[PDB]
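Report on the following structure.
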Amino acid sequence: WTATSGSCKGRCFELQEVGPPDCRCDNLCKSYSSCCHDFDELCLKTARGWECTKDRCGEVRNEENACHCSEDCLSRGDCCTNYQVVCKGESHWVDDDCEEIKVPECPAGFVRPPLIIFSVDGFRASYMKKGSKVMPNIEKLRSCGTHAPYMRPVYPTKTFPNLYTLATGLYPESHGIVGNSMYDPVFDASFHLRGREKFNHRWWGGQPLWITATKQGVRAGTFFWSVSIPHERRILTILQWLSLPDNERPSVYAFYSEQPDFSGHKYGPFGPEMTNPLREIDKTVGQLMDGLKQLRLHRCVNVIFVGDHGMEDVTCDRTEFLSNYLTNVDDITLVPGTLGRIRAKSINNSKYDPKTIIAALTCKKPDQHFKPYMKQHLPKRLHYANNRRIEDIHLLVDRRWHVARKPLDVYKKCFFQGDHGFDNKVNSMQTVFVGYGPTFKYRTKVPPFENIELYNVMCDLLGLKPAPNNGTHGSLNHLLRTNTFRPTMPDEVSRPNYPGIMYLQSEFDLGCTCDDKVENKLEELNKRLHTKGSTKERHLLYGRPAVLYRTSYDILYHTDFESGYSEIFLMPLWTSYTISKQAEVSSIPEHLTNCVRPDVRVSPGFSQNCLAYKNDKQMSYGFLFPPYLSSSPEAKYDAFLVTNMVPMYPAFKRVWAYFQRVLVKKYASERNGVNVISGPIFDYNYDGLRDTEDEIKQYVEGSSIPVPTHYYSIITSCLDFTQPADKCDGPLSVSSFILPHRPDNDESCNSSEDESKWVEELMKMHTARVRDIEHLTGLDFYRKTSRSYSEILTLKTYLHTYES
Ligand SMILES: *[C@@H]1O[C@H](CO)[C@@H](O[C@@H]2O[C@H](CO)[C@@H](O[C@@H]3O[C@H](CO[C@H]4O[C@H](CO)[C@@H](O)[C@H](O[C@H]5O[C@H](CO)[C@@H](O)[C@H](O)[C@@H]5O[C@H]5O[C@H](CO)[C@@H](O)[C@H](O)[C@@H]5O)[C@@H]4O)[C@@H](O)[C@H](O[C@H]4O[C@H](CO)[C@@H](O)[C@H](O)[C@@H]4O[C@H]4O[C@H](CO)[C@@H](O)[C@H](O)[C@@H]4O)[C@@H]3O)[C@H](O)[C@H]2NC(C)=O)[C@H](O)[C@H]1NC(C)=O
Ligand SMILES: O=C(/C=C/c1ccc(OC(F)(F)F)cc1)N1CC[C@@H]2CN(C(=O)[C@@H]3CCc4[nH]nnc4C3)C[C@@H]2CC1
Ligand SMILES: [Ca+2]
Ligand code: NA
Ligand SMILES: [Zn+2]
């Protein structure tokens, strides 16, 4: 109940929250149906429109008018945005040449440059170039300020998950808005786009920018706008708030536009109808900048122009139906569209089985346009699993497609030509970032980056300490002229042991064998030097990774590779080696096919054993440093050490052997040498974070050898590929992957074919940032380079996407 009998007199767009049942006058009162009876008359005036004309100049103030052209309007802070152009001979902001803003030029009484976030729904990255002719205001912001060619959204590339990731710095799995539609099984409640459940504070987690600002004494405009409030009125409200007395005036503001998303859904991303919504957005930008110029704020305010996600061509005829796959379609609930999420229709149904559902959805039709996954098996780069609101079964839908339960859902619910939601590396889903103002750089292009990183920068722009989030603070310092945040490297927590030769061969009883008993002060001093680290500068190019948690581990050196061997997990945490462009690939000689060799630096009690692999009928083993890339026949023996061995399913060994035998050499050819760091990952609770020993759900049968959920590699070379990876003077280039360690290749529908037709495609799907690996392993890479630390942080957030 709302006692709508109160009044909005002197309260239009008030900032304080006012509680039930007293009526409201704020920018969301419409959406709640709680506005005072006179909100429309007083607060949403429309009379005479939004623009001054010659004859209104100097007019007698008439308070009924939407905006004013009277002489007192500047002091009242309510002129039409074009007042000074029409009535005082001024230019539009867009018509002025851009001039570097070296220092803020703010009016008396401004304690910091204000931040205005101009957010646009459905604004596809390629609109910046393709619509540039019809968007002169936005084009001036882009060209004169700091811009990226695109900004990567979070998955799913839906509206509320991305707007709230913008506000919080968090993955949707952490902030809790994992879809526009959700079911929370603990609340037993459904969240929808439409209706009242979404207003409940229990859905939204983390700490959004407006709350961070308020807790730290920086005042915030109300960021959200009811749909029926016209954009002109939104702009005028922001400009009015900017004329408040100093102690009342917010320092951070947001504008939101439902366009171009609204028309994009109707007409597709490049429909000819799309020009007009782009023109309209640009005019709104021009209104704001003109108004800032009137307030003498256009060289004081930092403006961010930022989108949530792109838009793809999608029509009704490109829908897959689950009724074409499942016998029992009525036993499931599907969340449909550009992603699918499946759960049981009734919790009392004991004949529900996720395994039979996944199997019935796996590689069933040759052209099949979605792929099913248990959520723990989704590419780790999506970070889309650790929340009870994400259903166990997920369908990753191909771009341009939908999934639905039954055909009647599509016609008895084409209506549309565009949609979004797909995998966040898809080019059509990319969106925009421009920053303009005294704190941003001048005419500067920055590489693409992820929207999770923006919250830290917005905190930096406002002098705020960010709440804990998933950005990597300092990774975007290159966007800023000042206010940079100068991080320090984490301290290493565990220091390694450096074992020498301490065990005789006969102390081991591992059940391993090797035909190695074939055999010189010349070559012996040499191999002793190798075991003490004499080649370590070649293979460990950026320093040893730091172990950021408490553990017990050994550094082991060899001719061709170096490793940090965990005595707790009985295998390396990391293995580092460099492969030059000139390096040669060799076979595993026939006498060495099954060779495993005890490591005399490491005790039997801290070693794996071959008997456990013989007895485990599901598990085989592979090696981290590949025997194919040995520098010489004699060095090859080091690759068969028990301390280089890791547990691998035979299906996974197909993937790993092709990567090691074929791909590493290909990368070394193409990139002029590569440095590789490989290793295991254990993430059994799918939280994106390194497991502790007591979280491990599976061991090699009969043993304490833990089975990895994933294997990673980080592959680094010189950005200037005219220099070899091992003699690089400048910035680096990196690509990485986190491959799921699965006992089948059901994910790859073409896997019965030769690895050359499917392995690299799998690896590309499981592309990762170095930072993703850091979280999953508790390691910190690139500790010793000649690069600035902020540049290294940017390198660790890079994602190699393989989109063209
Ligand atoms: C991306 O960045 C974010 C932010 O930095 C990272 O998330 C953090 O990760 C931490 C580890 O997973 C986690 O720390 C835990 O906090 C627990 C208290 O949590 C509450 O308080 C905080 C602070 O205000 C609050 O933010 C939390 O909010 C969560 O939960 C509510 C739902 O109630 C949501 O609205 C909200 O969105 C958020 O949910 C998300 O996180 C939770 C986990 O907290 C998930 O369950 C959700 O699915 C969702 O993703 C909370 O309200 C604290 O209790 C934990 O301590 C346990 O473990 C330690 C070991 O050190 C030990 O001291 C304790 O014994 C304790 O164990 C006990 O609980 C066990 C489980 O019940 C039980 O088995 C034991 O027997 C014990 O009783 C822990 O320190 C932190 O909460 C989140 N923060 C956020 C905002 O999510 C994220 O990791 C980053 N991602 C990547 C990939 O890097
Ligand atoms: O105006 C906006 C969006 C503004 C915006 C600005 C900046 C930004 O990025 C930044 F954060 F980085 F700046 C992100 C979003 N929208 C989109 C979001 C929803 C929220 N809503 C509700 O009704 C809310 C639902 C949830 C909720 N909980 N308490 N009040 C509310 C209102 C209807 C709808 C209003 C129109
Ligand atoms: Ca984990
Ligand atoms: Na397959
Ligand atoms: Zn949309």
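Numbers in chain A come straight from Swiss-Prot, and the residues shown are 51-463, 468-573, 576-591, 617-885, in order.
Method on record in the header is X-ray crystallography, 1.8 Å.
Every residue, even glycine, has its Cβ placed from backbone N, Cα and C.
So that you can see what the record holds, here are the features copied from Swiss-Prot:
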BINDING   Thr209, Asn230, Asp311, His474  1-(9Z-octadecenoyl)-sn-glycero-3-phosphate binding site
BINDING   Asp311, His315, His474  Zn(2+) 2 binding site
DOMAIN    54-97  domain 'SMB 1'
DOMAIN    98-142  domain 'SMB 2'
MUTAGEN   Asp171 to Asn  Abolishes lysophospholipase D activity
MUTAGEN   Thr209 to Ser  15% of wild-type lysophospholipase D activity
MUTAGEN   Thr209 to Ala  Abolishes lysophospholipase D activity
MUTAGEN   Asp311 to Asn  Abolishes lysophospholipase D activity
MUTAGEN   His315 to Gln  20% of wild-type lysophospholipase D activity
MUTAGEN   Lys430 to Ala  Impaired secretion. No effect on lysophospholipase activity
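What Swiss-Prot annotates, mapped onto the structure for a quick look.
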{"residue": "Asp171", "record": "mutagenesis position", "Cβ neighbours (10 Å)": "21"}
{"residue": "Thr209", "record": "mutagenesis position", "Cβ neighbours (10 Å)": "19"}
{"residue": "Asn230", "record": "1-(9Z-octadecenoyl)-sn-glycero-3-phosphate binding site", "Cβ neighbours (10 Å)": "18"}
{"residue": "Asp311", "record": "mutagenesis position", "Cβ neighbours (10 Å)": "23"}
{"residue": "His315", "record": "mutagenesis position", "Cβ neighbours (10 Å)": "18"}
{"residue": "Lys430", "record": "mutagenesis position", "Cβ neighbours (10 Å)": "28"}
{"residue": "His474", "record": "1-(9Z-octadecenoyl)-sn-glycero-3-phosphate binding site", "Cβ neighbours (10 Å)": "30"}
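Nearest in space to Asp311 (mutagenesis position), taking C-alpha to C-alpha distance over the recorded positions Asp171, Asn230, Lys430, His474, is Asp171. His315 (mutagenesis position) sits 29 Å from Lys430 (mutagenesis position), counting Cα to Cα. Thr209 (mutagenesis position) and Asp171 (mutagenesis position) are 7 Å apart (CA-CA, integer value).
Think of the gap as 4 residues with no coordinates, bounded by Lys463 and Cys468; the Cα atoms of those bounding residues are 12 Å apart.
Per DSSP, the secondary structure of the domain 'SMB 1' (54-97) breaks down as 5 helix, 4 strand, 35 coil. Within its own chain, the domain 'SMB 1' (54-97) is flanked in space by residues 112, 114-116, 249, 269, 271-272, 274-280, 283-284, 287, 290-291, 300, which lie at least six positions past its ends and keep a Cβ under 8 Å from the stretch.
The separation of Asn230 (1-(9Z-octadecenoyl)-sn-glycero-3-phosphate binding site) from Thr209 (mutagenesis position), Cα to Cα, is 7 Å.
Distance between the Cα atoms of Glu573 and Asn576, which bracket 2 unmodelled residues, is 10 Å. Helix first, then strand, then coil: DSSP counts for the domain 'SMB 2' (98-142) stand at 13 helix, 3 strand, 29 coil. Reduced to three states, the DSSP call for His474 (1-(9Z-octadecenoyl)-sn-glycero-3-phosphate binding site) is coil. With a cut-off of 6 Å between Cβ and the nearest atom of ligand 4, the recorded positions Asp171, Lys430, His474 reduce to an empty set. In this structure the alpha carbons, written CA, of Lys430 (mutagenesis position) and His474 (1-(9Z-octadecenoyl)-sn-glycero-3-phosphate binding site) are 21 Å apart.
Pairwise Cα distances among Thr209, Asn230, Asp311, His474, which the record gives as the binders of 1-(9Z-octadecenoyl)-sn-glycero-3-phosphate, peak at 15 Å.
Under the three-state DSSP scheme, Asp171 (mutagenesis position) falls in the strand class. Proximity of the recorded positions (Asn230, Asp311, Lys430) to ligand 5: a Cβ under 6 Å from the molecule is found for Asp311.
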